[PDB]
Amino acid sequence: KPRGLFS
Amino acid sequence: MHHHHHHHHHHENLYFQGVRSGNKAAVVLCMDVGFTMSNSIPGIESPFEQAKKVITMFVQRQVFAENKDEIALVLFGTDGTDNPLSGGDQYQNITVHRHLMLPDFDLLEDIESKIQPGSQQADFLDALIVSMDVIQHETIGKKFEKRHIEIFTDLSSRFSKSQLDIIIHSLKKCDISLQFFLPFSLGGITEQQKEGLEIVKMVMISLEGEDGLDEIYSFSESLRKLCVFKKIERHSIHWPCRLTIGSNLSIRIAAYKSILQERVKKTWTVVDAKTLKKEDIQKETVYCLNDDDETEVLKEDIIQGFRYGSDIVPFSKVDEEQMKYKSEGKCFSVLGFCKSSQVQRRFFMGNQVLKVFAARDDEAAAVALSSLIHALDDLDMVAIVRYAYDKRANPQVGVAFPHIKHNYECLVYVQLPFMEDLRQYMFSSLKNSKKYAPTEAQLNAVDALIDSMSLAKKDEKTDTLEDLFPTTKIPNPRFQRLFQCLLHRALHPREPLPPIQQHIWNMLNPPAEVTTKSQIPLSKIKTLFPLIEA
Amino acid sequence: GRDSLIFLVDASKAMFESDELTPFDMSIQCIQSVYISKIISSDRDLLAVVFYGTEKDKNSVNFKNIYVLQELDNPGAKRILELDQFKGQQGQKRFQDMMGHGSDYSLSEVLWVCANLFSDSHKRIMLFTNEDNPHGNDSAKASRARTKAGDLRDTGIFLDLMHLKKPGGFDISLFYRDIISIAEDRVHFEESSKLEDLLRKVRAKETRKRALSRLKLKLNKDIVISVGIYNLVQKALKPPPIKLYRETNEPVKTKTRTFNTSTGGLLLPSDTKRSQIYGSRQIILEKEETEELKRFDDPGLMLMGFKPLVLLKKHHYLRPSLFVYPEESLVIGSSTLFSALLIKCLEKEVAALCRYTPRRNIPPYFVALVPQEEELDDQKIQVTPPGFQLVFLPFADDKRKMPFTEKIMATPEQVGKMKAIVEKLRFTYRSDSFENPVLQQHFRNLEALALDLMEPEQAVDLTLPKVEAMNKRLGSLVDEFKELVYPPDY
DNA sequence: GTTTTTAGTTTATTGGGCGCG
DNA sequence: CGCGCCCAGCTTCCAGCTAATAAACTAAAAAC
């Protein structure tokens, strides 16, 4: 699942 | 459907746990502001300006987003040195611009105006150490579910490979995840860039494994993803109950909201035009008689009543409380089954869609429900059920229909209408209409219009139709628009509101191909169909 | 602003002749239903109840054999109670002994009494009879009735016939063909033999359509047709409470004002601003600006294109669908283009995708106009109106991600057992089968209080499953299914 | 003018032990 | 059996934390 900066 | 890593606690209601627990995250943005970050190729923007836009996009999204996620900003390649690990000959040209704090308009203003490109160069692995220190010294005080470090660099400068082992060990022990943002995609760089990239690859593989390589991005792709404001995502509360068929057959189920009319919780507070305070405003609801001269009444002289046609019936909240219809409580009881054709989609009621699965980790319930799902599907039938959220909620009559997809099977629940809500009105027939019957030419013009304006494409070699305009993927423009305006007023209070951003209009309009094709057919329709205002 | 409906009931010998209810009992029960429904929906229409062919007369001009039971007025508890006195076989005996029956009448005089009630918006007379050609024996009466009927139509009074079953059938061409008012383009309902059919036929002619909004459907900037948006379904809610004056039980008016706390003076809309706090800053907008940021397009339906119906998912329901019908009164030529679009959308099994703006200063929503073909039942009642079903489509924000679950599938033996269970509890679903338990109880409660019965009637919950009947109908299938799915230990 | 209806809010509750009447 | 009354997990002592959800509510737009 989209992580970090994208979450 | 969610990933397998997404735990079910996120969907259950517990006292300051589950959905109620804070999904707080600590994020350290590690930006390279070194001399080389300013060097650019004639056709493209400098890495410094590209990374600056990515960071702005990120922070802007976070400011309007519901999350209580905290952000720190470390800069490296700066002229001066200001960090907690500062030594006479150690961690030089590294500055902690912002410490772990909730993002604000002061941060955005600094990113846009105060931050300037540096004239020096710093070790990016040293900057990562300083970034790790920020998390290590500031996550102790508060509760953070996740810790992230985002590095924005061009990998142009020399670095020491001596601290690799401590870097990896601390990231693993502290459960800090990493991400790299570069001026180039991973899938004409200098030799130093090739060296730096190999180390970045090694680091990511050590931390994440094979998947590590997927965490290396270009500023270009990052800008593309972060241009829009955060799409509103909320976790639906799991609803436990038993699907009953008679009084002897029970199936443990867990229901969740799949569709809702989503809204932003924060709204407009009415404030005094001078003090700009809420406390200065007060509303007083006064009561007066229907008869002439407007005779006021005191709250100690008003009773509750209801109208029964021409009759006025006094009925206190106390008496109403006891005579009130009282539901047995939570339920999902099958009343019977019927042909799906007998349930028309025009009769769908309510403000939600419920997806019903078997109770969590219950194989027996899963098999039992799977039997129902497939039987209804194979019989082209649906279930008519009585649904009641809780002992307080008004009971509903609704449809539960099969939903079989790859990796998941469930029943879809939607409320049906009561006799009291059905106005059939009786509309004039248009087929019998001898006056409004279209000519052969008029029908052919509409036929040509429908073909030109098709929003779908066949022959994909999978016998599957490809949708050219998927509306359900587009985020609601009102939120995007509201946030654009709220941001504009915050950074520019004297300036009027900005016009709607072009990309917003671009996502609300069909493909340019559709618009072009329709021109000729539309022209034929304008001539064939006379139109004039009465 | 208040429409008027006069229920005119025949009291001839044949009305009290049959298992199945007498046409009279059917009529009384049908009228009560309209009265009760008009209360449930807080309708402001005026209702009246007149009988003819009775031995007794209660009209203002003392015309023979005409009884005005209820003058034109708002429905209430006492009026409903009064009608209930003529319900069933016991009621039939009460009516005949109170007023008499089978007496000679003259429809012309009957219509005069009715028209006079209006004199003492929309004026409608609903006639309940199983007698076609009542003045066949007297040409002088038949001619006077036609003249009077004609005068009413010329006045603007609508006369609708609710013809009930008669041996050999009810023939409209014999008489009433020159009495009933025709709005014009067979188009007449069949004779009523069941209460349910009489009810729908009456309620269909009773309530007039109300447009939710009159909007422009733009094929492009130049090609614009006019359409009406109608709900067809409306959430049946418990009427909100009303504030009364304790000593007189008189309704009280309520004014909500806004004033400065310090000054105490009234606050104009131009004396206040709108605030929202983000980051660590207060963002101030004018009321005018909060509306401006909500504006996209202009009100209406902007055609995006055509999407095949298969691409529209049933589980992507968001809010109740609306109904689109052409409005010829605004843009001439709207119905012709509408009809063509409808004919071709049906043929191609395609929907018209639109960007929908219901009012000024409101963000747009994507909707799918689903082609809907007209449908009439055995009684000639319009079950499905011809037009487009306005189906609201959810945005990405409106969709909710589901938690992860491993796919566990049942065996053919288990699916087979469930199939047998499904077949056992099969039934015919009709959108009008269930009543709102909450609403029904609320008004039963009000009835007891308005009439001072001191005993509230208890509503029978139609939403509760017929458990005992289901168990008997299933037999051993339940225990069979259990043995194949559920372990001995649970 | 009026009603009708809805878009847009605010607001109380949320679970499961335990004791008593 | 059915009401009400507490405690409930998380932070290197405890006090404030959190968020979906349905019904009730106001205020205003548009039809009438």
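Quick note: numbers on chain C are straight from Swiss-Prot, i.e. 34-51, 55-156, 162-226, 230-534, in order.
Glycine residues also receive a Cβ, built from the backbone N, Cα and C atoms like all the rest.
What Swiss-Prot says about this protein:
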DOMAIN    C:261-468  domain 'Ku'
MUTAGEN   C:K164 to A  Abolishes adduct formation; when associated with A-31 and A-164
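Distance between the Cα atoms of C:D156 and C:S162, which bracket 5 unmodelled residues, is 14 Å. Here the Cβ of C:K164 (mutagenesis position) has 21 other Cβ atoms within 10 Å, regardless of which shown protein chain they belong to. DSSP gives C:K164 (mutagenesis position) a strand state.
Cα atoms of C:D226 and C:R230 lie 11 Å apart, with 3 unmodelled residues in the deposited structure between them. With 3 residues not built between them, C:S51 and C:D55 place their Cα atoms 8 angstrom from each other.
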